[PDB]
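Taking it in order: structure first as structure tokens, then the write-up.
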Amino acid sequence: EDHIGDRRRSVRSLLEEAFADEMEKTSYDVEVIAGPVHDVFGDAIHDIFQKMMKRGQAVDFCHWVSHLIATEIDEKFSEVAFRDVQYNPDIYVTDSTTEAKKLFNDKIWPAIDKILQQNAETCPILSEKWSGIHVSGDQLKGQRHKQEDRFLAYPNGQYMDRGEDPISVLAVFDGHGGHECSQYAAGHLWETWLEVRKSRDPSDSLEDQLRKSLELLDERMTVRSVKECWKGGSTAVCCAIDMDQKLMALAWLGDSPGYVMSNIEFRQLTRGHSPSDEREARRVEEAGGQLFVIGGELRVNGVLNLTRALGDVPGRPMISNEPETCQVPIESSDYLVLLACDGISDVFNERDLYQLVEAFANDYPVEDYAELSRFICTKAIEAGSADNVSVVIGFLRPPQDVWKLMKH
Ligand SMILES: [Mg+2]
Ligand SMILES: [Mg+2]
């Protein structure tokens, strides 16, 4: 109503588009290793999310609907309530999770099918209204064999667990040596974030809460990484935005950057954990590592061009898992936050990014704002980036304000 783009649309409208092929089959009368129990639900949500993004929906709807679908499957089809299992550091059960994972795959359409059979008059889910800041998120594989980046863009808790928490959380995770760590981070950050929010002391700043959620995420990831012998790791850059308090926190491990765009420029908020940074080099040396130039750049023990990461258990202590953080007041002249992987910053500097937003806002109408992140990814590949590329954007001021700002 007073909304723009897909935020104008009803749940039914969005589902019927996403599952148009399945509805058509119905109309034609067609009958259309093992992880731990404590990870099943979040694992399922991430798998559903990836499938929903392939069906062409906006990232925020994909987050919301993935939790809905997983919840519906868990309630209607699963013997075990995986959504109610709490992580316990001394418990790790793998009993029948293989069957469970298959269930969360097979029952996606059945879950949605049953919802679409109902009427909004007696089905509350169909009346959902969309809250929170506007976001944009997407990625491209680029000149790579696998997509090892993951990302999150939650306007607030409505899109995580369909609850009431008002804080937005955005993230990008750039995996190396596999996608297991970045996939895990994407599957479970919402869980550790909401756990921290629920248990927070009054003395915990937003910055502390965000840091704690990443510490807890790495703790859970570490257990599974060791049990399954994962070899790789992931960067993280995460942002929590509290619009009421006019505060934004960032936490990062590695070289995926975060920026704020004001009326005049993009400004980088993160400080890359690369061996060329004298501070990081000292941390590596103190941890017993060495820095060698192998190929064209400085690498820790000749392998990693990063000094901090999620996962990388085999690389500890030379590679640190300690997040760096900051907290920044949000001023009235701050327009958007943008998080990306290094695939973007390899080719674009701050001025390039500003000019890309400027170009998009002059070439496309505001109703297409959700496509801005994909635009930047596509432009990065055109500019010769040779990596996976991912971008998430949070609109601190509404898309209308950004378009007004940029209009020639
Ligand atoms: Mg990578
Ligand atoms: Mg990368």
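Numbering, chain A: per Swiss-Prot, residues 13-44, 61-436 in sequence.
We read in the header that X-ray crystallography, 1.7 Å was used to get this structure.
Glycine is treated like the rest: Cβ placed from N, Cα and C.
Taken from Swiss-Prot, the feature Mg(2+) 1 binding site covers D202, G203. Cβ neighbours within 10 Å of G203 (Mg(2+) 1 binding site), excluding its own Cβ and spanning all shown chains: 27.
Annotation source Swiss-Prot lists Mg(2+) 2 binding site at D202, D370, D415. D370 (mutagenesis position) falls within a helix when secondary structure is assigned with DSSP. When other Cβ atoms within 10 Å of the Cβ of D370 (mutagenesis position) are tallied across all protein chains shown, the result is 24.
Positions annotated as domain 'PPM-type phosphatase' by Swiss-Prot: 160-424.
Within its own chain, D202 (mutagenesis position) has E176, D177, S210, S262, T263, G282, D283, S284, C369, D370, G371, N416, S418 as residues 6 or more apart in sequence whose C-beta sits under 8 angstroms from its own. Mapped onto three states, the DSSP output places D202 (mutagenesis position) in strand. Record note (Swiss-Prot) on the mutagenesis of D202 to A: Loss of catalytic activity.
Among the mutagenesis entries in Swiss-Prot is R336 to K or A, noted as: Loss of catalytic activity. Prevents male development. No effect on the interaction with fem-3. The local packing around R336 (mutagenesis position), expressed as other Cβ atoms within 10 Å of its Cβ over all shown chains, amounts to 25. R336 (mutagenesis position) falls within a strand when secondary structure is assigned with DSSP.
Experimental mutagenesis at this site is recorded by Swiss-Prot as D370 to A, annotated: Loss of catalytic activity.
For the published mutagenesis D415 to A, Swiss-Prot gives the following note: Severe loss of catalytic activity. Summarising the environment of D415 (mutagenesis position), the number of other Cβ atoms within 10 Å of its Cβ, over all protein chains shown, is 21.
Using the Cβ center of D202, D370, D415 for Mg(2+) 2, the list of other same-chain residues with Cβ within 8 Å runs, in sequence order, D177, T263, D283, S284, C369, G371, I372, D374, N416, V417. Taking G203, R336, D370 as the candidate recorded positions, the subset whose CB lies under 6 angstroms from any atom of ligand 2 consists of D370.
The 6 Å Cβ screen around ligand 1 retains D202, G203 from the recorded positions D202, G203, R336, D370, ordered by sequence position. For the pair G203 (Mg(2+) 1 binding site) and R336 (mutagenesis position), the Cα-Cα distance reads 12 Å.
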